[PDB]
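A.B. asks: The structure follows.
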Amino acid sequence: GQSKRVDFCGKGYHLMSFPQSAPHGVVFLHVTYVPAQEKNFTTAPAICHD
Amino acid sequence: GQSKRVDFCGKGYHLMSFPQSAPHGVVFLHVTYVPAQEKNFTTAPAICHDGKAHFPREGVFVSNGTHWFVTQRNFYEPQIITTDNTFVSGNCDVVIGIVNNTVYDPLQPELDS
Amino acid sequence: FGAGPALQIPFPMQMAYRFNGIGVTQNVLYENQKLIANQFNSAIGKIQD
Ligand SMILES: *[C@@H]1O[C@H](CO)[C@@H](O[C@@H]2O[C@H](CO)[C@@H](O)[C@H](O)[C@H]2NC(C)=O)[C@H](O)[C@H]1NC(C)=O
Ligand SMILES: *[C@@H]1O[C@H](CO)[C@@H](O[C@@H]2O[C@H](CO)[C@@H](O)[C@H](O)[C@H]2NC(C)=O)[C@H](O)[C@H]1NC(C)=O
Ligand SMILES: *[C@@H]1O[C@H](CO)[C@@H](O[C@@H]2O[C@H](CO)[C@@H](O)[C@H](O)[C@H]2NC(C)=O)[C@H](O)[C@H]1NC(C)=O
Ligand SMILES: *[C@@H]1O[C@H](CO)[C@@H](O[C@@H]2O[C@H](CO)[C@@H](O)[C@H](O)[C@H]2NC(C)=O)[C@H](O)[C@H]1NC(C)=O
Ligand SMILES: *[C@@H]1O[C@H](CO)[C@@H](O)[C@H](O)[C@H]1NC(C)=O
């Protein structure tokens, strides 16, 4: 599935995972989404119109 | 509560659960929703109206062979593709799989009469 | 396939669902499909290395 638990399946916003058998264990490859190239903007809670 | 954790409380999309006492333990009856009676359709990432690309808001584009509908991803409820169903995110040049079809305007027919 | 019968879906159209699941719209994936695929392949190769 896709998990919304934070840091449960990788550093970032979880996209998917892939299992791989390893000697006496399992290795998960976690594919996650990481933001980058942030930019500053001026924000406002609401906007007053008429 | 209702859990989104996969296979945590039953095989399927969790709906609810009922506890029952048992000797030295508990028994959970997990009531879950399981899809069934699948059907294959032709799908498209987006639909190209006049110089514009339309993506489904909450759903998926399918085709019954001739017409194109927008449905929900968990139950076949085909709906006519209108402006309220989709949203515009540019032109028909960067999406691979974009399909030409008409997006019916829900306001123009009433405005013209 | 883990919550019932397996329902086929194209992988770009499934990555669109998984982008929607994190708060990012579908057009972000669809317009940047080649870049996302290249990033995924490079990440897999770097994992191997
Ligand atoms: C957005 O603005 C913040 C400040 O509000 C910037 O933080 C500055 O970063 C520079 C470079 O490291 C520092 O010299 C300054 O002292 C920082 N300012 C403060 C108040 O801490 C931040 O870099 C800006 N982000 C972007 C992406 O431009
Ligand atoms: C722009 O913001 C100003 C400041 O809040 C608004 O001006 C007020 O308008 C009301 C209604 O006429 C007056 O009673 C207040 O005295 C005004 N405030 C000031 C400081 O002059 C104005 O209405 C806002 N414009 C819009 C279109 O929302
Ligand atoms: C695909 O669905 C469309 C829309 O429901 C079908 O077109 C309609 O078919 C019904 C049943 O024969 C007719 O009464 C309507 O007049 C049709 N509408 C139009 C606008 O032509 C279409 O037949 C379906 N195609 C297939 C292959 O099942
Ligand atoms: C969807 O419709 C567009 C309308 O622009 C088609 O693009 C035209 O295709 C013709 C035939 O190949 C070309 O001669 C024109 O130059 C194209 N016009 C533009 C503005 O690009 C497009 O091919 C159609 N798509 C499909 C799959 O039929
Ligand atoms: C069509 O759907 C059936 C289930 O109704 C599925 O088993 C079958 O694989 C599909 N046919 C294809 C993909 O050709």
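The numbers used for chain B are those of Swiss-Prot, and the residues that appear cover 1035-1147, in sequence.
Per the header: electron microscopy, 3.1 Å.
From the backbone N, Cα and C atoms, a Cβ is placed for every residue, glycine too.
Take a look at what Swiss-Prot says about it:
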VARIANT   B:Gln1071 to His  In strain: Kappa/B.1.617.1
VARIANT   B:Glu1092 to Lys  In strain: Theta/P.3
VARIANT   B:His1101 to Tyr  In strain: Theta/P.3
VARIANT   B:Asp1118 to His  In strain: Alpha/B.1.1.7
A.B. asks: What's the number of neighbouring CB atoms sitting within 10 A of the CB on B:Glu1092 (variant position)?
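C.D. replies: Its Cβ shell of radius 10 Å holds 9 other Cβ atoms.
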A.B. asks: Which state, by DSSP, holds B:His1101 (variant position): helix, strand or coil?
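C.D. replies: B:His1101 (variant position) sits in coil per DSSP, no helix or strand.
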A.B. asks: Name the residues of the same chain, 6+ apart in sequence, whose Cβ is under 8 Å from the Cβ of B:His1101 (variant position)?
C.D. replies: none
A.B. asks: Measuring Cα to Cα, how many angstrom lie between B:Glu1092 (variant position) and B:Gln1071 (variant position)?
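C.D. replies: Counting only the Cα atoms, the answer is 22 Å.
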A.B. asks: With an 8 Å cut-off on Cβ-Cβ distance and a minimum sequence separation of at least 6, pull the same-chain contacts of B:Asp1118 (variant position), or say none.
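C.D. replies: Long-range Cβ contacts: B:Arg1091, B:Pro1140.
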A.B. asks: List those of the variant positions B:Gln1071, B:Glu1092, B:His1101 whose Cβ lies under 6 Å from any atom of ligand 3, in sequence order, or write none if there are none.
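C.D. replies: Close enough to ligand 3 are B:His1101.
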